[PDB]
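*Asks:* Can you keep this structure in mind? I'll have questions shortly.
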2 protein chains.
Amino acid sequence: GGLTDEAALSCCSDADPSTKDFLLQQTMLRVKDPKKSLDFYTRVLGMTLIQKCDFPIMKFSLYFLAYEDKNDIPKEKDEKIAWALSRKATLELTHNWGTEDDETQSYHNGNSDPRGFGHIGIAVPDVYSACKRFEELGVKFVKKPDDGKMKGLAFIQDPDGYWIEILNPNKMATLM
Amino acid sequence: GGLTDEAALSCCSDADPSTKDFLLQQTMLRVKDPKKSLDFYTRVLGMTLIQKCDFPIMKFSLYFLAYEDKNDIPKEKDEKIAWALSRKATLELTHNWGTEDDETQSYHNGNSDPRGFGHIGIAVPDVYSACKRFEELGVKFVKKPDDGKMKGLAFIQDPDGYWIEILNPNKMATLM
Ligand SMILES: COc1c(/C=C/C(=O)c2ccc(O)cc2)ccc(O)c1O
Ligand SMILES: COc1c(/C=C/C(=O)c2ccc(O)cc2)ccc(O)c1O
Ligand SMILES: [Zn+2]
Ligand SMILES: [Zn+2]
């Protein structure tokens, strides 16, 4: 039947001082086509592209997206890397060059066998209004807010089929 | 050859005002054994468990971990959920009840066919000190800091085999 509150807490330790400045900096997802991914995460979800890195020998690129004001992006190349890679809660999209012109290639979202990774989640002030806009923009849904058991919570899909939860922290609780 | 900087930025739209309060709140990973996972994320990496949710009908639990001072966590149940779910850069661990008793079961880390999700990444002040401690603790490495060509960057594995990048934002002005 899963862990009790007490038993779970007993598996938690205090934060060692060696970790006192650590931060959760990135989640990395592989994307078939950066052109579509960048459009979606910026235009649909309102993120900013804060940093792009290219690796000519290994034939890939990295794109870092985050909810930052673009005015806060350092102007100078090396400070920009340091500022971008020290932001909390970035999404790192990896583009293996060539995948966008490979009809036999696609990435797996982790929600069908074999499962692992499930989703990223965006907290929003208003799930319904967010998702009305998503519908208007042609976004694909796994779960509309009012579908299924858990009313008020939605899951959309990015261009690769990655699941993105859309949740309002303040309506969570006052539910089921 | 992937996108040029200029071409990539061309694909980026400014944020619609409706998204201006959005934030990247969680990354969800399924975990075979929440006891081991809680031990790893708290004692090894120095995260804090900020909320736990049990769903006896669906036979699963959720554990939200973050780099948050436990002394900031609200005492009242509703206020705690609203606070936890509004924190940036959380890790959501999903425990499907009974996986820890099933020798035939394991989750997939996204780093082999079928690929998708790659890793989460922790920004640390010093990759070499951090990794020295991980080694004293018997952490399983995927890439030690000096192995391979990307010197000064590391990968470890959590108890499910998910990869976790260890990066130093202030040295990383040498890579790209
Ligand atoms: C797949 O399950 C989830 C759920 C699922 C949780 C619920 O359905 C729920 C019901 C009442 C309430 O007051 C809060 C939540 C909630 C958040 C989340 O991030 C996640 O991954
Ligand atoms: C994709 O994540 C990155 C990468 C990318 C690095 C890798 O993908 C990698 C994977 C396995 C291995 O053994 C060595 C390297 C490089 C720099 C960076 O800052 C970052 O976040
Ligand atoms: Zn990375
Ligand atoms: Zn979630």
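Numbers in chain A track Swiss-Prot; the residues on display, in order, are 9-184.
Note that Cβ sites are derived from N, Cα and C of the backbone, with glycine treated the same way.
Sharing the feature lines straight out of Swiss-Prot:
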type: ACT_SITE; residues: A:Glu173; note: active site, proton donor/acceptor
type: BINDING; residues: A:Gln34, A:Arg38, A:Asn104, A:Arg123, A:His127, A:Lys157, A:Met158; note: substrate binding site
type: BINDING; residues: A:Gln34, A:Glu100, A:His127, A:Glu173; note: Zn(2+) binding site
type: DOMAIN; residues: A:31-177; note: domain 'VOC'
type: MUTAGEN; residues: A:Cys19 to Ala; note: No effect on NO-mediated modification. Impaired NO-mediated modification; when associated with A-20. Loss of NO-mediated modification; when associated with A-139
type: MUTAGEN; residues: A:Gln34 to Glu; note: Reduces enzyme activity by 99%
type: MUTAGEN; residues: A:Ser45 to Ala; note: No effect on phosphorylation
type: MUTAGEN; residues: A:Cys61 to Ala; note: No effect on NO-mediated modification
type: MUTAGEN; residues: A:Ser69 to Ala; note: No effect on phosphorylation
type: MUTAGEN; residues: A:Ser94 to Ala; note: No effect on phosphorylation
type: MUTAGEN; residues: A:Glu100 to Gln; note: Reduces enzyme activity by over 99%
type: MUTAGEN; residues: A:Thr107 to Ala; note: Loss of phosphorylation
type: MUTAGEN; residues: A:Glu173 to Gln; note: Abolishes enzyme activity
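Tell me about the surroundings of these features in the structure.
*Replies:* Counting Cβ atoms from all protein chains shown, A:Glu173 (mutagenesis position) has 21 others lying within 10 Å of its own Cβ. A strand conformation is recorded for A:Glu173 (mutagenesis position) in the three-state DSSP classification.
A:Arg38 (substrate binding site): 21 other CB atoms within 10 A of its CB, across all protein chains.
Around A:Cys19 (mutagenesis position), the same-chain residues at least 6 positions away in sequence with a Cβ under 8 Å from its Cβ are A:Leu11.
Spatially close to A:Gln34 (mutagenesis position) yet at least six residues away along the chain are A:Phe72, A:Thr98, A:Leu99, A:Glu100, judged by Cβ distances under 8 angstroms.
Within 10 Å of the C-beta of A:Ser45 (mutagenesis position) there are 23 other C-beta atoms, taking all protein chains into account.
A sphere of 10 angstroms centred on the C-beta of A:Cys61 (mutagenesis position) encloses 17 other C-beta atoms. DSSP assigns A:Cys61 (mutagenesis position) to a strand in the three-state reduction.
Under DSSP, A:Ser69 (mutagenesis position) is assigned to a strand (E or B) in the three-state scheme. Within 10 Å of the Cβ of A:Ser69 (mutagenesis position) there are 23 other Cβ atoms, across all protein chains.
Secondary structure at A:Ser94 (mutagenesis position), taken from DSSP and collapsed to helix, strand or coil, is coil.
Counting Cβ atoms from all protein chains shown, A:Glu100 (mutagenesis position) has 23 others lying within 10 Å of its own Cβ.
Look at A:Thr107 (mutagenesis position): DSSP puts it in a helix. Counting every protein chain shown, 18 other Cβ atoms lie within 10 Å of the Cβ of A:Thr107 (mutagenesis position).
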*Asks:* Nearest to A:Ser94 (mutagenesis position) by Cα distance: which of the recorded positions A:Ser45, A:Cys61, A:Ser69, A:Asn104, A:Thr107 is it?
*Replies:* A:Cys61
*Asks:* Taking the Cα atoms as reference points, how far is A:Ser45 (mutagenesis position) from A:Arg123 (substrate binding site) in Å?
*Replies:* 22
*Asks:* Could you give the Cα-Cα distance between A:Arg38 (substrate binding site) and A:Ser69 (mutagenesis position), in whole Å?
*Replies:* 10
*Asks:* Check the DSSP secondary structure of A:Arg123 (substrate binding site), expressed as helix, strand or coil.
*Replies:* coil
*Asks:* Measuring CA to CA, name the entry from the mutagenesis positions A:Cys61, A:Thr107, A:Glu173 that ends up nearest A:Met158 (substrate binding site).
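*Replies:* Closest candidate to A:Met158 (substrate binding site), judged by Cα separation, is A:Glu173.
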*Asks:* Check each of A:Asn104, A:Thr107, A:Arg123, A:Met158 (the recorded positions) against chain B and write down, in sequence order, those whose C-beta lies under 8 A from a C-beta there; write 'none' if there are none.
*Replies:* A:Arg123
